[PDB]
Amino acid sequence: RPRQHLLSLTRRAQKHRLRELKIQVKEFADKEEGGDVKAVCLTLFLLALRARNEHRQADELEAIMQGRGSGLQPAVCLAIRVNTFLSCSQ
Amino acid sequence: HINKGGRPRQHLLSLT
DNA sequence: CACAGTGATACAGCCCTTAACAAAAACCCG
DNA sequence: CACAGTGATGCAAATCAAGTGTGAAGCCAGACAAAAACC
């Protein structure tokens, strides 16, 4: 049988296709950087997204890594709501 | 072996 | 010299790729 | 029986801080083993 799409694969059944690539990730990041793996697949996906030219999802991944920018101050929502002539119902 | 130096390998999160 | 829009259009600037040279700092030890 | 605002008020409902010590669950290990959609 021919294979199917990689993101349609579940949490389990994508192992026989990435079991090979993971180990040359592991050994390279051990002998080069010092042992980090999440960091060296983080920055590779950053480079893939930026050669892909999708900087918005890159900065959203930066948002999931660092502290979230969810939540504005009530002062800046007040400044927005009164400076763009918004109503309170709108 | 002799140590030949270099700029030390910074951690990949602290590179550009 | 009122001034903060009102939207479409145009263009520019900044950021990826190739691959090879370059200005330059960080330690090693003769 | 026009209908979507217009904002303050006030009541209800939802969340949460906290103790510490539990349960529930995802998942690592490599390997062993059936469903199944094509030739």
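The residues of chain A that appear here are 391-480 by Swiss-Prot count, in order.
If you check the header, you will see the structure was determined by electron microscopy, 3.4 Å.
The backbone N, Cα and C atoms fix where each Cβ goes, and this holds for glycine too.
According to Swiss-Prot, the features are:
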| type | residues | note |
| --- | --- | --- |
| MUTAGEN | A:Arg391 to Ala | Defects in converting nicked products to hairpins |
| MUTAGEN | A:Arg393 to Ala | Impairs DNA-binding and hairpin formation while maintaining some nicking activity |
| MUTAGEN | A:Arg402 to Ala | Defects in converting nicked products to hairpins |
| MUTAGEN | A:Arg407 to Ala | Impairs DNA-binding and reduces hairpin formation without affecting nicking activity |
| MUTAGEN | A:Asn443 to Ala | Impairs DNA-binding; when associated with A-445 |
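Sequence features, as recorded in Swiss-Prot, placed on the structure.
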{"residue": "A:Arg391", "record": "mutagenesis position", "Cβ contacts under 8 Å, 6 or more apart": "none"}
{"residue": "A:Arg393", "record": "mutagenesis position", "Cβ contacts under 8 Å, 6 or more apart": "A:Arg407"}
{"residue": "A:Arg402", "record": "mutagenesis position", "Cβ contacts under 8 Å, 6 or more apart": "none"}
{"residue": "A:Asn443", "record": "mutagenesis position", "Cβ contacts under 8 Å, 6 or more apart": "none"}
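There are 11 other Cβ atoms within 10 Å of the Cβ belonging to A:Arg407 (mutagenesis position).
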